[PDB]
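Notes follow once the structure below has been shown.
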Amino acid sequence: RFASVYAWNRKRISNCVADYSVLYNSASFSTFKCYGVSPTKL
Amino acid sequence: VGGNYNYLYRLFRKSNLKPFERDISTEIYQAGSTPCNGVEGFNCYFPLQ
């Protein structure tokens, strides 16, 4: 279930581990672009 | 006005050049895990712009 347009939900995340390489690379994703960062960092 | 798009630059590449090295390849190279061969569908780029 997703936040709707005009009912957004921006979750703050900290002091943890995440794999942005997987988040980026998986074939299930339709599109991806970064702004000053790279998913290969994590 | 239409733009002098006859001049090109490398937008995406896999490795750094050595001094005075030139690389004129038009091969599509992968950015991520998908082979993405002959396409720009997902996780790759045509390196020139």
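Here Swiss-Prot sets the residue numbers for chain A, with the shown residues being 346-387 in order.
How was it done? The header gives electron microscopy, 3.6 Å.
Positions of Cβ are set from backbone N, Cα and C atoms, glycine also.
A:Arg346 (variant position) falls within neither a helix nor a strand when secondary structure is assigned with DSSP, and so counts as coil. Packing around A:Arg346 (variant position) is summarised by its Cβ count: 3 other Cβ atoms lie within 10 angstroms of its Cβ, all protein chains included. According to Swiss-Prot, the natural variant A:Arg346 to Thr carries the annotation: In strain: Omicron/BQ.1.1, Omicron/XBB.1.5, Omicron/EG.5.1.
Quoting Swiss-Prot on the natural variant A:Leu368 to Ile: In strain: Omicron/XBB.1.5, Omicron/EG.5.1. Taking Cβ-Cβ distances under 8 Å and a sequence separation of 6 or more, the neighbours of A:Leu368 (variant position) in its chain are A:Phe374, A:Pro384.
Among the sequence features in Swiss-Prot, the natural variant A:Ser371 to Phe is noted as follows: In strain: Omicron/BA.2, Omicron/BA.2.12.1, Omicron/BA.2.75, Omicron/BA.4, Omicron/BA.5, Omicron/BQ.1.1, Omicron/XBB.1.5, Omicron/EG.5.1. DSSP assigns A:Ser371 (variant position) to coil in the three-state reduction, outside any helix or strand. Neighbours of A:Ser371 (variant position), defined as other CB atoms within 10 A of its CB across all chains, total 14.
Of all Cβ atoms in the shown protein chains, 5 besides its own fall within 10 Å of the Cβ of A:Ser373 (variant position). A natural variant is reported in Swiss-Prot for this position, A:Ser373 to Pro, and the note states: In strain: Omicron/BA.1, Omicron/BA.2, Omicron/BA.2.12.1, Omicron/BA.2.75, Omicron/BA.4, Omicron/BA.5, Omicron/BQ.1.1, Omicron/XBB.1.5, Omicron/EG.5.1.
In Swiss-Prot, a natural variant is listed as A:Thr376 to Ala, annotated with the note In strain: Omicron/BA.2, Omicron/BA.2.12.1, Omicron/BA.4, Omicron/BA.5, Omicron/BQ.1.1, Omicron/XBB.1.5, Omicron/EG.5.1. A:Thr376 (variant position) carries neither a helix nor a strand DSSP state and counts as coil. Packing around A:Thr376 (variant position) is summarised by its Cβ count: 5 other Cβ atoms lie within 10 angstroms of its Cβ, all protein chains included.
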If one measures from the C-alpha of A:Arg346 (variant position) to the C-alpha of A:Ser371 (variant position), what distance in angstrom results, rounded to a whole number?
20
